Amino acid sequence: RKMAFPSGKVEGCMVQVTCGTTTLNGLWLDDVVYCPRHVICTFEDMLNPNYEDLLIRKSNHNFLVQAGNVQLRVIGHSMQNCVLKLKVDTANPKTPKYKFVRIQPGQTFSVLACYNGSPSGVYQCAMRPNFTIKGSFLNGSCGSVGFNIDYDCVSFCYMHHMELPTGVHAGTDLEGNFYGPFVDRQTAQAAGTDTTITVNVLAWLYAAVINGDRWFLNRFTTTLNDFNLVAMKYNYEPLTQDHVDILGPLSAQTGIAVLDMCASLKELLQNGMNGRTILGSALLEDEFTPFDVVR
Amino acid sequence: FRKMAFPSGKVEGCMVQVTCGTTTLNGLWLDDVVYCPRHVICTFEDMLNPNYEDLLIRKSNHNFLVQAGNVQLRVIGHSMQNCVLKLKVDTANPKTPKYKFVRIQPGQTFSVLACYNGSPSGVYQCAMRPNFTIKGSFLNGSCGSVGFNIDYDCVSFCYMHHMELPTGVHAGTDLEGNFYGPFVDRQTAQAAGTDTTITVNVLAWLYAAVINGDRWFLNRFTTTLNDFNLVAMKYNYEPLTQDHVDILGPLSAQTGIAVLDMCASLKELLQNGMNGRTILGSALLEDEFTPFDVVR
Ligand SMILES: CC(C)(C)[C@H](NC(=O)C(F)(F)F)C(=O)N1C[C@H]2[C@@H]([C@H]1C(=O)N[C@H](C=N)C[C@@H]1CCNC1=O)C2(C)C
Ligand SMILES: CC(C)(C)[C@H](NC(=O)C(F)(F)F)C(=O)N1C[C@H]2[C@@H]([C@H]1C(=O)N[C@H](C=N)C[C@@H]1CCNC1=O)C2(C)C
C-alpha cells in the first residue's frame, strides 16, 4: 500500500488565518504562522495583485489567527517570496522537531488536506516531473502542507496555493518559492506535459521482484540509450546515469542488473499486463521512490 | 480524486508496545486498559494449536511488559474478551480521545494506522472486503495495529490486526475480539474465500467521476436489478440490493443519473471493457470508496 506518514505531528500545527473576508490555513511553528500570501487578496486583486502594496496597508490586527478555539495575537508580519510569516505572541507548544526542505520532481511526501485550519484527510503524493501535484484540494485548502517524517523529524516540503486548469495542483516550499514556472496570480497558466517517473517504476518493479513476482522479467537487456529512445515514446522520463546508480543497491539485492530491468519495462510497455497485476496494481506505479523501496 | 485516510493523530497517542515473554506486538491504550491480540501470550510453538484459557491462567501481571514510548506501564490486571487481551495498567492514558468500539460490515471503509514496536509507521485507507479480509500491508510485528473512522470528534475503532492469509490479504477482529470472517487465531492452514467487487462502491465512484469531469461512460440505457445481478454474478461483483439503490439516492438526486441508469453504464463497462479509456485515472473500477465517502 501507498502509505502516508502518521499526521499527528502536523495536525498540532494547523491553524486558521483570516484577512478580511479571505480564510485559509496556516502552519504554526514556534512563534511564527506561515501561510500563502494571497490571503491578503480580495477577489478584485487576484488577477494582478501587487503584494507589496497590499501588504504595506495591513497592520497586525488585520490578521485573525485561530488555533482551535484560541485566538493568537499577531505581533508582526513579513513576506518571504510567496509566503507570509505572521509573528505571534505564543510559541506553539506542539511544535515538533522540524526542518524546511525543497524537494525535487519524483520525490514523495504526505499531504494533510485541511479546511478552516482543521485537518480533513491525509494521503501520499509524488511531485510530478512538471512540478505539479495530483492532489485533492478544494476551496479553502490553501496553506495545507506536504511533509515527510524521518526519525520524528518532520521535513516540510510543500504549501498549497492553487489549482491549474487540468485539475493538478501547484504550490511553494516553505520559503515561499514555487515549484515550477507558476505564479500566485489568477492568470492563464498551464502545467507542462506530464511524464511517468521512470526511476520510480523501476524501483517498484524491483519491489515486486523482492516480493514474489517475476512473471514480467525476460531474457533481454538494453543499452541505456536504446531504453530511453523507446521509453520516451511512452511519455516516460529519460533515465540518467544517476538514476542507474541510485538503483544499484536494489540491483545488488535482486541480482537483476538495472538494464535488464529496463528491458523488462520496455516489454511491459509494449505488451501491457495481459490481465495481470504487479504488487496490487494493474498500472505501472510511479509514486514509490527507490529510497521508499528499501524502507 | 485521492483515497484519503483520516488524520491519525488521535490514534497515534494510543499506541503502545506489549511484550509477553519473547512475543512483541502493538497495543491500544485507552483510559487505564491496553487492548491487544490474545496470541501475544503464545510462544512461536503455542501458535500451532493453542489453548488460550490454559495459557492465560498460567500468566500473571508480571508476564506482561507494556511500554508507552520511554515509559513502562505497570500491568495490574489481565483478562480476555474473545480474541483480545485486556491489560489493566497503572495509568490512564492522558491522550485518550473520545471513542467508541464499533463493528463494521463488508464494503465499509476505514483508516489503518500501521504500527511496529508500539510506534506508528504509516496510515492508509481500506475497505472491508466482501470475504471479510483486508487488502492491507502488514508485516511481522504489525499485530495490534487498528483501523478506525473519525466523526467530528469521535474515534470509532473497528479493526484490530491479527494475521495474514496465504493470498497475502489480512484478517482481524473488532475491538471486542470478534473475528471478521471465518478465521481463527491459530497458525494452521486457512484461506480467504473467493472475493467479489463491492458493487455499490463502484457505483459511488462512478458518481464521483460524474461529479468531477468524466461523463463518457454515461449512456441512454438502463437495466433492472434482476438483469444487472446476473451480469454481477458472471463477473464476481457483489449483488446489488434495494438498500444499496436507496443509499445511492443522494448521488442520483445530485447528478440526475438514476442508479439503474448508472448500472447500465457499469454493466457496459464490464463488457466493452473500458476501451483504453480512463475513468478518474483508474484502469479498473475502484470499489474502496463508499457512498458516504464520496459525499464527503
Ligand atoms: C482554480 C482557480 C481558477 C480558482 C485558480 N487557479 C488559477 O488561477 C490557475 F489556473 F492559474 F492556477 C486558483 O487556484 N486560485 C486563484 C487565486 C488563488 C487560487 C486559489 O484559489 N487557491 C486555493 C486555496 N484555498 C485552492 C484552489 C481552489 C480551488 N482548488 C484549489 O486547489 C490565486 C492563484 C491567488
Ligand atoms: C503469516 C503467518 C504464516 C505467520 C500466519 N498466517 C496464518 O497462520 C494463516 F494463514 F492461517 F492466516 C500469521 O499471520 N500468524 C501466525 C499466528 C499469528 C499470526 C501473526 O504472525 N500475525 C502477525 C502479528 N504481528 C502479523 C502477520 C505476520 C506476518 N504478516 C502479518 O500480517 C497467529 C494466527 C496466532
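Residues displayed in chain A correspond, in order, to Swiss-Prot positions 3267-3561.
According to its header, the structure was obtained by X-ray crystallography, 1.9 Å.
Every residue, even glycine, has its Cβ placed from backbone N, Cα and C.
Taken from Swiss-Prot, the feature active site, for 3CL-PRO activity applies to A:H3304 (among others), supported by experimental evidence. Remark: A:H3304 (active site, for 3CL-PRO activity) has A:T3288, A:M3312, A:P3315, A:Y3317, A:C3408, A:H3427, A:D3450 as non-local neighbours, by Cβ distance under 8 Å and separation of at least 6 in sequence.
According to Swiss-Prot, the active site, for 3CL-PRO activity annotation covers A:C3408 (among others), on the basis of experimental evidence. Other Cβ atoms within 10 Å of the Cβ of A:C3408 (active site, for 3CL-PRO activity), summed over all protein chains shown, number 25.
While the structure shown retains the original residue, Swiss-Prot records the natural variant A:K3353 to R with this note: In strain: Beta/B.1.351. Long-range Cβ contacts of A:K3353 (variant position) within its own chain (separation 6+, distance under 8 Å): A:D3297, A:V3298, A:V3340, A:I3341, A:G3342, A:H3343, A:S3344.
Sequence-distant neighbours of A:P3395 (variant position) (same chain, 6+ residues apart, CB-CB distance under 8 A): A:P3371, A:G3372, A:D3460, A:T3461, A:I3463, A:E3503. One entry in Swiss-Prot concerns the natural variant A:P3395 to H. Its note says: In strain: Omicron/BA.1, Omicron/BA.2, Omicron/BA.2.12.1, Omicron/BA.2.75, Omicron/BA.4, Omicron/BA.5, Omicron/BQ.1.1, Omicron/XBB.1.5, Omicron/EG.5.1.
While the structure shown retains the original residue, Swiss-Prot records the natural variant A:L3468 to V with this note: In strain: Zeta/P.2. Sequence-distant contacts (6 or more apart, same chain, Cβ under 8 Å) of A:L3468 (variant position) comprise A:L3505, A:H3509, A:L3513, A:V3524, A:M3527, A:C3528, A:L3531.
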* Kindly point out which of the recorded positions A:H3304, A:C3408, A:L3468 have a C-beta less than 6 Å from some atom of ligand 1. => A:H3304, A:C3408
* Assigned element (helix, strand, coil) containing A:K3353 (variant position), judged by DSSP -> strand
